[PDB]
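Colleague: What follows is a single structure, and I will ask about it in a moment.
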Amino acid sequence: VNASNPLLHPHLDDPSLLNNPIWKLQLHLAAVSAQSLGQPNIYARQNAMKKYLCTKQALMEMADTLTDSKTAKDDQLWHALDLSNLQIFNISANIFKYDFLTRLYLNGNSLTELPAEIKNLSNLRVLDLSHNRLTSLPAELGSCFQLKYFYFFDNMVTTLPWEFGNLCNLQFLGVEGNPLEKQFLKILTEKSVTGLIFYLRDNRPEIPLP
Amino acid sequence: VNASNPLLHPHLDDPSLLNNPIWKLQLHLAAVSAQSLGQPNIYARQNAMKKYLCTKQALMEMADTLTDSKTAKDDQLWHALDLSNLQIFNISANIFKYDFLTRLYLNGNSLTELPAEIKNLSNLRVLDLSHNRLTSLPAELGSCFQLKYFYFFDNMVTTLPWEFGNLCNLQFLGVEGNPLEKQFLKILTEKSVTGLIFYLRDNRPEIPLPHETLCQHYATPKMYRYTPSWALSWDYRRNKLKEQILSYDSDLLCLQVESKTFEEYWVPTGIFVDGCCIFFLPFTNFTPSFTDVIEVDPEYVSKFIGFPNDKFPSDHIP
Amino acid sequence: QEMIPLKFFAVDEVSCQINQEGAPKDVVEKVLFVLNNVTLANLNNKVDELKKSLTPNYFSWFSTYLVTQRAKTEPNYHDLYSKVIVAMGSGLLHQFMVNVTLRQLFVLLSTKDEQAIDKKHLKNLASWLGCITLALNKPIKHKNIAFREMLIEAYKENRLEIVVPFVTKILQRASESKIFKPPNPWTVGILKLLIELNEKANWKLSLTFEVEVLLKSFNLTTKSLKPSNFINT
Amino acid sequence: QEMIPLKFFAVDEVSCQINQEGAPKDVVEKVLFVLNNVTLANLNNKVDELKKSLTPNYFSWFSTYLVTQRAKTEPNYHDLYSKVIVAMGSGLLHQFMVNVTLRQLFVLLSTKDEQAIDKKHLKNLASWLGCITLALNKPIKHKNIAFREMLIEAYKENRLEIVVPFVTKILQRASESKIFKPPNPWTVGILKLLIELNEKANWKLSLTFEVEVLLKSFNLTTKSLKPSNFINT
Amino acid sequence: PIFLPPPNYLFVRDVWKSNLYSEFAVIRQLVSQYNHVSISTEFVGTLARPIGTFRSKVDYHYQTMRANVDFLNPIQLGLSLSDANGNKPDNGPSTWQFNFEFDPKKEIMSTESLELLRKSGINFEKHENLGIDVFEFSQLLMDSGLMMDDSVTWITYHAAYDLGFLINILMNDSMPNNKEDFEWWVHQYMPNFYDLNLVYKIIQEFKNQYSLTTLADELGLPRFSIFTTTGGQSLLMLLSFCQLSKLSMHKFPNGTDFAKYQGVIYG
Amino acid sequence: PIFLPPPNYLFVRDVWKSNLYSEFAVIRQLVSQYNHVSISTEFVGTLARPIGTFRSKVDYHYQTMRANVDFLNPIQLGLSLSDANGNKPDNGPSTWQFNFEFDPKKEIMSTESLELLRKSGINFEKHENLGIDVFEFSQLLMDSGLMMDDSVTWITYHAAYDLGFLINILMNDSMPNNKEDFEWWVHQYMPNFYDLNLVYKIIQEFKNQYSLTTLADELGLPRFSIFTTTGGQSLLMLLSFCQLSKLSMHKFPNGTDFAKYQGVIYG
């Protein structure tokens, strides 16, 4: 009964946001994410196949952002950590000690918090929080600037913490859907992602020195 | 009440054996004995002092007998064992495995018995059972024939085993005093010791059998003293050799023999002062000197220290 | 060949930090020269040289050679070789010798197919073990070989035909030992079990002959000692 | 001097059957020649020769010399001598070295009168122990020295002034060890107890300086780790 | 062929915070004489997967293991000592099961595998309150005399993870980038060890799954409930390895020593 | 100075016919690691005295002892093992008291010392029925690995008789004529041993009775009831010897080793 909830999905209430290319995207990718469920470490498996021959909604986010904008015109080595879909209430502080990670899928768990340490993940590029119990997101997720794709689909999330759009390079912030405050929603539609990020960059409240 | 008891020392009755040098020596030596009580290992102490320069009972014996004589005219080593006056109600047979022992003092303990293995002690010369609890003495103490002095005083001993006087060499035997049957006491008073020893040797009771060569000059009593004097005499041994030879019907008799008794006795045929004649195992030879060969029931040969004896008129056999 | 576990026989490691090597051509040479030219008389000297050639790091090798190459097949020379070992005066070298002997012995005794074991080598090796242990007034530790137990086990496994010669060939060396010859309560306990088997076993007559030869070496007969109670039947 | 029992320090025997002798004039000669003429560069060869002169039967001696004659008084050369030992490649020789060092150390640490113990030799010897053990990625067994325990014991005995340098001189070698340097939970547990003492002890300032130098060698300060709970007060 | 180890051999001792130090004393004592030690561990195995490049299937196996040892904590660890012939002290426990402090609420777990593990016989309450602190543990294990000694022989079955956790506990640091360093550390910390799973593989492969229980069954051992516990597990792999090494005199059918595969991991 | 051995150290195990073999197994196991063994015995000491010659007071002492060992049987014998530092296994009994088969009625005794011995705590019924058979005993002790090994170190206090009985039991023959042979046997059967009574004498004689309980008191040990038993006796003399040898590094005040008086009897 959370799929039919207009707070979570605003095109239930619109109705037609569905002819907004922006929400068309959102509901799309969000559908792909929703599809991912039930298999542990989906991404890793999908990369098994992809390497061999396989959705990989990071890759579908890529396809869709390209088609969206085309029609609108020794060792170091492995970089991505797949913790997806092991219904897991908690996250090891050690994962943050891996600073070389550019990817990190946390999606499909019970995580109710995201550790502040996320900030030492600064080389981060994709991040996936979807289908968890997050009720809010770390500022100092803001320190993560190199982020391109960021997904928390399905959480209960009211707000973005200013900070990001401290993150400039973000191409897609998937929000559909958690109970967004509608001010960010209204910006996300009409300004898209980069627009939302810019409202945040620009209007963050002050802060003094001592 | 025992020190004054008549039934113990019968000389409170006489009243005087105190004249009789026999029960005189019984009294002097019995008192030298009952003196030594109370101190652990006397003989070893005494011998401490002796070796240095409290006399001895063995030595008091030797003297008193010597006066009765005056007036009648790397190692091997230590031989004596002292268990005296540490009041012992038992003995491990182990002491008897010590056969070099010629002395063995057991006096002043609680011994209520003497283990028969004593007989394994054969070189024994002194023996002291004085002041123990002994009810009676073992047989087979008689296999101890080399005994010179042997004391058991204060004990309750009624009868002597026979067996001894199987013991020839015994000079002193202290009996004073134990409620003896008084007849042994009788032979002892005035026949002395060997009076009694011989008494025993010569009347033992009959000693039977289950079942199945000494020329007389060589048969001298001095040599075989365990054989009751009559059995030793040639009158007996002729008859025996006869019944022996006749029962055994052997077609060739090699006789191992005085010449005279061959041409008188044996002739009623065959052929030949001494000699050897002819007509037509555990031991061959049984004596305390050497029991060897150069089989008869061995439970029989026990309870004898040698031959010839009541039924076998030579130290040899067929 | 299929192996079976052995309950009462075991070998331990030798405890040393000294790293064991094989030997180079020249060491092997000097050593086999010494071993081949040795007589009872020259022993002390020959060995004095051997000591210069053969260093502790080589012990583990020497042993393995001498046992498997010589001792195993050449009984006559046991005494001699024994006297060589003793002459070296190394407890470690001795440890090694016994260790090897024990292992080879283990192999034979744990072979599952009786007919597959060469009994000439079994006998030679048991005699060798005895020769460097009991005959030297040194014990065989219970943890290495537990005889009475091993015998009873063999009786319940119908393995008596491999074990009995093995035991009797080892024990037959106790007669050179002031310490282990009867009435050494150990030696004797064993003897009494062997006598008890030589009645109650109904085993083949070769075995009886063996128990008899062993008892012979002590100047005793199967009549000498009361058999024990260990074989219930 | 009167000795006291030591709860947490103990030396075991070396386990070998090899009979240890002193050395005759010529062995001592060859050996001291090698030891005196050795430089870091010639080491491998010089030692190659030493190996020909010094046989295992002599180890027990070499050790007792090298520790008491050299290592005890000549800290500079610890590294060098360490490298010599390592070069020999004998576990037995090493066993012996540690054994000696441990004994001498035992004597010092059990001396009842504090002023009676030469702390230059205590320090030199602790540094030597560390140098042939921790710094080599080999452990000091708990049965030999139990540090945390020994420290607490020292605090209850007012012996902290002999023990603390002893510990810190040994540990200070852990910084040459990929294995024993922090955060090796062992090294660190000790550090934390030392830090806890450096507050709660109210001990003399020489000690504090020692805890601080040790912590220095790891690039830490008394601020680096939370002290432990072991000192109740 | 029936293999029935003496009854005392089968006794496994639970170690908690409460009894840690005493048991470690006992261990410290026995290690000299009983120089063969076997190790087993128990954790969620809820593996995170690494993605990206690596190198052959081994760099991938190692990478996965690394990531997991880093993200996970072992619930239990079994240890078993015996002599080289597989004898154990006729007196006292020769096999320990150490229960670490583990809070389901604070650690990675899935009610799935939480319940699977409660069925396994883990009592998470006890582990929560009475559980051993792994710092203390690592510390006792350091100077105990099991580690860093050619004298001791370590025994493991399919060791990649078990050795991973062990080495991780001893290092008190993040596992290394690469298999190579991890191996430097393994060989430093445990200079003599065997993977029973690999020796058995090799053996079964003359005459040509490899599950320890198979090796156990072929060796003659009954299946005693005790063998399913983590401690029990170390026990079983030790009994098995000793028996097997006795029978073959640690020689393969072809006459080369087990010692060839000393130091060799996986299986 | 207070010396308080760990509690398990103070445990003495009664051995009877019933449990002889098991205990001997344990012993057989421990001997490798715990190589110091101490011996005590208990008998009537009812001594018979030999008379005749001999040679110096030693040939007399020897002769008396010989005679007595021959004529007497030991009622009890204590044994105790520990490592050279005096450590014992934290698990299981490290001290045994063997009770031999002894029939008052069949053996040398005086109701005097019978009653003195009952007060001592000897139960003659148990010894009569359940008593160890000394043939069995001697046999187990032979191959156990305590005898005839330089590795093991024997500890005794005022040893003449104790060593006499022991050597007598091992020989299964009558004790020799002379001290000299007896000594050849002692040194063969026990190549490394000390008389604590003599080491202590010598020590007390710098700074210049010697009863073990004095050594014990000076050493710091409380007087525990257990120490009065025969087994307890072996225990005490072992604890004492080990402590004393630790303190002095087995060196006399003058710097010569205890090893000088190794092999040396009496006191």
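Numbering of chain E is taken from Swiss-Prot, so the residues present carry the numbers 149-356, 370-428, in order.
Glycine too: its Cβ is placed from the backbone N, Cα and C atoms.
Annotations per Swiss-Prot:
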- E:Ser188 to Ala: Abolishes poly(A) RNA degradation; when associated with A-190 (MUTAGEN)
- E:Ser188, E:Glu190, E:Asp310, E:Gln394: divalent metal cation binding site (BINDING)
- E:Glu190 to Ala: Abolishes poly(A) RNA degradation; when associated with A-188 (MUTAGEN)
- E:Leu278 to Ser: In strain: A364A (VARIANT)
Colleague: Taking the 13-residue hole in the deposited chain, the Cα-Cα distance from E:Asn356 to E:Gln370 is how many Å?
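Modeller: Each end of the gap has a Cα atom, and these are 13 Å apart.
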Colleague: Between E:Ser188 (mutagenesis position) and E:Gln394 (divalent metal cation binding site), how many Å separate their Cα atoms?
Modeller: 6
Colleague: Return the member of E:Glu190, E:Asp310, E:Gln394 nearest to E:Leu278 (variant position) in space, with distance defined Cα to Cα and candidates limited to these recorded positions.
Modeller: E:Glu190
Colleague: Please give me the CB contact count at 10 A for E:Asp310 (divalent metal cation binding site), counting all chains in the structure.
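Modeller: Here the count is 25.
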Colleague: Between the Cα atoms of E:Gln394 (divalent metal cation binding site) and E:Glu190 (mutagenesis position), find the distance and write it as a whole number of Å.
Modeller: 10
Colleague: Could you find out if DSSP has E:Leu278 (variant position) as helix, strand or coil?
Modeller: coil
Colleague: Just counting, how many other CB atoms are there within 10 A of the CB of E:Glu190 (mutagenesis position)?
Modeller: 24
Colleague: Which whole-number value in Å describes the distance between the Cα atoms of E:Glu190 (mutagenesis position) and E:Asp310 (divalent metal cation binding site)?
Modeller: 8
Colleague: Please classify the secondary structure at E:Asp310 (divalent metal cation binding site) using three-state DSSP.
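Modeller: It is helical.
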Colleague: If you draw a 10 Å sphere on the Cβ of E:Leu278 (variant position), how many other Cβ atoms land inside?
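Modeller: By my count, 15.
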Colleague: Which are the residues of the chain, E:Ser188, E:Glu190, E:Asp310, E:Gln394 excluded, whose CB is within 8 A of where the CB atoms of the divalent metal cation site average out, their centroid?
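Modeller: Going along the sequence, the neighbours appear as E:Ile187, E:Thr189, E:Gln224, E:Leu225, E:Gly226, E:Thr391, E:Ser395.
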